[PDB]
Amino acid sequence: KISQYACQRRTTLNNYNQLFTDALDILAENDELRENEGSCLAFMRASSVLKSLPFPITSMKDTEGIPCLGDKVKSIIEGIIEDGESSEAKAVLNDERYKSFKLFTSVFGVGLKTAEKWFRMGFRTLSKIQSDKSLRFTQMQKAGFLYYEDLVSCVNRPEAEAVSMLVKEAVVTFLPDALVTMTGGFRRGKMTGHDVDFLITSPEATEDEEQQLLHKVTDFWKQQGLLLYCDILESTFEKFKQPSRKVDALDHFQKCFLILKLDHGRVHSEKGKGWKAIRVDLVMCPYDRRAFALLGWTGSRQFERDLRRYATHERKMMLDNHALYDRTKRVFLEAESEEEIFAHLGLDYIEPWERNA
Ligand SMILES: Nc1ncnc2c1ncn2[C@@H]1O[C@H](COP(=O)(O)CP(=O)(O)OP(=O)(O)O)[C@@H](O)[C@H]1O
Ligand SMILES: [Mg+2]
Ligand code: NA
Ligand SMILES: [Zn+2]
């Protein structure tokens, strides 16, 4: 029987139901934009469970026994079976508010509030936003507009690997024992991504050395002429705090959101200016919390949400990116690997490429 939890399902990139899930993902995204959190969650859980199927839905009978498929979702599936299209998702794709929110938030530095502001000012195109002489932009948005075309072309694996080399070269210059791991979508087997994320940890670094690494690495890149954008968020990590109770848990580790200059010569692929702007995120965590951070930063977002929901509701455990706490035993559970976290939770291990929920 298919579990309602993504953490009890294997979700690989061979999606046989893309016709259904692309429509459900559009409807979920629109509900996010329309601030309808409930309808958003229902469409996300339905899309997620269909992504896990080893076969394509070809009739309504095929949906029997599948959880997270409410009556509204079943009407959408029925419509796609009928003529290969979702009339509901088609209407969202042609909606002016939806088109504007997608287009405006595609700019690095633009969120829901700024996209809503620009829409209510009557803006519909990025050309009209950029050329407006009254608008004031944040430093993040200026970088978002300046490197727009590069950031909107999604990063491929040769580029992600070339970025990994740059990150490792910079990091070991200051911490030679540091462990650097590529996380996010690329770790889950994806061919492309909007950014490249890394988890950095050191078994022998001090609390101060751990704090200074992201500043040293970004200053080195600034000197090199490779740092196009940099925002370092200092740690708010608390060694003895209980893990988050929130639906979507916040990460308190030291991190940085960057834009790097990636020279074409560094990319070893099959194939203008000779460089590409790449979004890069670096996370530094204490060595003892590396398994929890890796598990949280690997994703997918739906896999993480269901992991934390399963931990709470089924095991009376509290899980987040920093720790795992057992409310019955009144102890924090230690882990040196993701496999140990899954074993603590009573879950069969799900490989990173199986977490595409
Ligand atoms: N501030 C944050 N706190 C905790 N976890 C975060 C986070 N930002 C990102 N993540 C997590 O790390 C994974 C990577 O984040 P993102 O790069 O934003 C999406 P992705 O899974 O890598 O596909 P994508 O890079 O093409 O968008 C997420 O899927 C999520 O699990
Ligand atoms: Mg990512
Ligand atoms: Na954005
Ligand atoms: Zn990221």
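Note that chain A is numbered according to Swiss-Prot, with residues 149-419, 425-510 shown in order.
Even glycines carry a Cβ here, placed using N, Cα and C.
There are 15 other CB atoms within 10 A of the CB of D170 (mutagenesis position), with all protein chains counted. In three-state terms derived from DSSP, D170 (mutagenesis position) belongs to a helical segment. In Swiss-Prot, the entry for mutagenesis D170 to A states: Almost complete loss of exonuclease activity in TDT-L; when associated with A-29 and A-473. Decreased transferase activity in TDT-S; when associated with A-29 and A-473. The structure shown retains the original residue.
DSSP assigns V344 (2'-deoxyribonucleoside 5'-triphosphate binding site) to a strand segment in the three-state reduction. Among the features that Swiss-Prot reports, 2'-deoxyribonucleoside 5'-triphosphate binding site is placed at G333, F334, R335, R336, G337, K338, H342, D343, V344, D345, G449, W450.
Looking at Swiss-Prot, the entry for mutagenesis of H342 to A says: Nearly abolishes enzyme activity.
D434 (Mg(2+) binding site) counts 16 other C-beta atoms within 10 Å of its own C-beta, drawing on all protein chains shown. Sequence annotations record features per position, and here Swiss-Prot assigns Mg(2+) binding site to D343, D345, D434 based on a large-scale study or a structure entry.
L398 to A appears in Swiss-Prot as a published mutagenesis result, with the remark: Nearly abolishes enzyme activity. Neighbours of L398 (mutagenesis position), defined as other CB atoms within 10 A of its CB across all chains, total 10. DSSP classifies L398 (mutagenesis position) as coil under the three-state reduction.
Quoted from Swiss-Prot, the note attached to the mutagenesis of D399 to A states: Nearly abolishes enzyme activity.
Among the sequence features in Swiss-Prot, the mutagenesis site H400 to A is noted as follows: Reduces enzyme activity. Using a 10 Å Cβ-Cβ cutoff, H400 (mutagenesis position) registers 18 neighbours.
The C-beta environment of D473 (mutagenesis position), restricted to residues of the same chain at least 6 apart in sequence and closer than 8 Å, consists of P391, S392, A397, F445, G449, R461. In three-state terms derived from DSSP, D473 (mutagenesis position) belongs to neither a helical nor a strand segment and is classed as coil. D473 to A appears in Swiss-Prot as a mutagenesis experiment; the accompanying note says: Almost complete loss of exonuclease activity in TDT-L; when associated with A-29 and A-170. Decreased transferase activity in TDT-S; when associated with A-29 and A-170.
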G333 (2'-deoxyribonucleoside 5'-triphosphate binding site) versus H342 (mutagenesis position) - Cα distance in angstrom: 9
Direct Cα-Cα distance, rounded to whole Å, spanning the 5 residues left out between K419 and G425: 13
Recorded positions whose CB lies under 6 angstroms from ligand 1, from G333, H342, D343, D399, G449, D473: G333, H342, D343, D399, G449
Candidates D343, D345: member of the binding-site residues with the richest Cβ shell (10 Å): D345
Those recorded positions, out of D170, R335, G337, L398, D399, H400, that come within 10 angstroms of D343 (Mg(2+) binding site) at the Cα: none
